[PDB]
Amino acid sequence: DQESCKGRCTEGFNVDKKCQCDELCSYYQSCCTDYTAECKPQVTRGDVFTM
């Protein structure tokens, strides 16, 4: 069995969950398997305003 960020990206911190798919995971080493390319918080540029 396996999962990904789809439905989880920046959901917010709750350390009981199997993925810390959020802003605080680096402090707990409990993040998604590819956080920095799949779950990384918004970095808006001028042409995207949606979550």
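Note that chain A is numbered according to Swiss-Prot, with residues 20-70 shown in order.
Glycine is no exception: its Cβ is also placed from the backbone N, Cα and C atoms.
Within the chain carrying the domain 'SMB' (20-63), a Cβ under 8 angstroms from the stretch's Cβ atoms is held by residues 70, all 6 or more beyond its ends. Annotated domain 'SMB' per Swiss-Prot: 20-63, in sequence order, evidence recorded as sequence analysis.
The local packing around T69 (mutagenesis position), expressed as other Cβ atoms within 10 Å of its Cβ over all shown chains, amounts to 5. The note that Swiss-Prot attaches to the published mutagenesis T69 to A is: Abolishes phosphorylation by CK2 and inhibits adhesion and spreading; when associated with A-76.
Among the mutagenesis entries in Swiss-Prot is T69 to E, noted as: Abolishes phosphorylation by CK2 and enhances adhesion and spreading; when associated with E-76.
Under the three-state DSSP scheme, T69 (mutagenesis position) falls in the coil class.
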